[PDB]
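Asker: Encoded as structure tokens, here's the structure I'll be asking about.
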Amino acid sequence: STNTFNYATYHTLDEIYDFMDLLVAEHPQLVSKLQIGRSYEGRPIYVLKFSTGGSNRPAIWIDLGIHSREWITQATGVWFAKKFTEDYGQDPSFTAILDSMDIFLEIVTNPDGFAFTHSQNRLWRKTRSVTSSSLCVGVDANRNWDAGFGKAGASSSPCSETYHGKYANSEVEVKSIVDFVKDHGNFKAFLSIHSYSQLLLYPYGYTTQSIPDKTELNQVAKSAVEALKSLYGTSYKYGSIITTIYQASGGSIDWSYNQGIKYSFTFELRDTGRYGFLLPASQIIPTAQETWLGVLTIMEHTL
Ligand code: NA
Ligand SMILES: [Zn+2]
């Protein structure tokens, strides 16, 4: 069951997908498993929908593991999924959120990459799409979105780990999300979960121009990082992608924000570089716990 599932170890794709099935079997009135598309290599792409009912009500999007090597993110997503089912009807604030909004949680946004990080290359970042006139494989799915696509902050080289692909939305992993979010039509928050560096970022990455909601999003981010820090003292910086991490084009939250999804943020989880991508499994639960407080804070503001 999801009660005896080990949340304190890193899991395989099959184990995470199996976890989804268990959670849905245990909580059919709250959680459903949606298939939003197929990966390049033909693996199902799964989103968990958390809903108390209503008619096409406003929604929160959360993607994790778009960059496959960032194992702390998929691990945090599994923890999140369980947490939602525990806290609904128990925590007044989360109850209020799920009473007015649906949450769509995509734990493994890049399943081909995730498989590849277990089988061949632990540090694999990109998708696994074949590039026609190249010996190199894959596209950076977080450089592939239709928001300043192909501008500075991505590579045009197929062998680069920040290769943007031939055109915006070329990667089915990205197109599946775009289609789903657009078809739904009523997303109010869009949160992309990455690692590492302990940052909470808002748009833009592709341009130095500040967003018109900078004051509000900056305050939300400030509040969220203070909530996060309250648990273990984990210090996060916050600000726009471009001013806080680097210039990056074709990124997810730049796209989502441009769709009018005001509360668009990217988390960069633990750590700052001591362990980096190879954050030990004993850090999964404390990371997920503190990150939850930050995410909940954003959800409260979206509410
Ligand atoms: Na795997
Ligand atoms: Zn990333």
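For chain A, we keep the numbers from Swiss-Prot: what you see runs 113-415, in order.
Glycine is no exception: its Cβ is also placed from the backbone N, Cα and C atoms.
From Swiss-Prot, for reference:
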DOMAIN    121-414  domain 'Peptidase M14'
BINDING   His179, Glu182, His306  Zn(2+) binding site
BINDING   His179, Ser180, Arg181, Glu182, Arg237, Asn254, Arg255, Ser307, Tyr308, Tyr358  substrate binding site
VARIANT   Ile289 to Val  In allelic variant
VARIANT   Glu338 to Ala  In allelic variant
ACT_SITE  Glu380  active site, proton donor/acceptor
VARIANT   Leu415 to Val  In allelic variant
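Relative to the rest of the structure, where do these features sit?
Answerer: According to DSSP, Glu182 (Zn(2+) binding site) is assigned to coil rather than to any helix or strand.
For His179 (Zn(2+) binding site), the Cβ neighbour count at a 10 Å cut-off comes to 25, with all displayed protein chains included.
DSSP gives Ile289 (variant position) a helix state. Remark: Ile289 (variant position) has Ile148, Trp173, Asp175, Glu218, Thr221, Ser364 as non-local neighbours, by Cβ distance under 8 Å and separation of at least 6 in sequence.
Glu338 (variant position) is surrounded by 14 other CB atoms, counting those within 10 A of its CB over all protein chains shown.
The Cβ of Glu380 (active site, proton donor/acceptor) lies under 8 Å from the Cβ of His306, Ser307, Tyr308, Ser309, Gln310, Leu311, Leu312, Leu313, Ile357, each of these being in the same chain and 6 or more residues away along the sequence. Secondary structure at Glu380 (active site, proton donor/acceptor), as computed by DSSP, is strand.
Counting every protein chain shown, 17 other Cβ atoms lie within 10 Å of the Cβ of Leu415 (variant position). Look at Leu415 (variant position): DSSP puts it in coil.
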Asker: Listing them in sequence order, which of the binding-site residues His179, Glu182, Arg237, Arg255 have their Cα within 10 Å of that of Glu338 (variant position)?
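Answerer: Those near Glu338 (variant position) - Cα within 10 Å - do not exist; the answer is none.
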Asker: Are any of the recorded positions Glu182, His306, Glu338 near ligand 2, with a Cβ under 6 Å from it, and if so which?
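Answerer: Once distances to ligand 2 are taken from each Cβ, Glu182, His306 fall under 6 Å.
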Asker: Of all the binding-site residues here, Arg181, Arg237, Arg255, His306, which one's CB has the most other CB atoms within 10 A?
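Answerer: Per the Cβ count, the most surrounded site is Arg255.
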Asker: Beyond the listed site residues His179, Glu182, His306, identify every same-chain residue whose Cβ lies within 8 Å of the center of their Cβ atoms for the Zn(2+) site.
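Answerer: The surrounding set, listed in chain order, is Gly177, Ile178, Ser180, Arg181, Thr185, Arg237, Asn254, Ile305, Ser307, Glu380.
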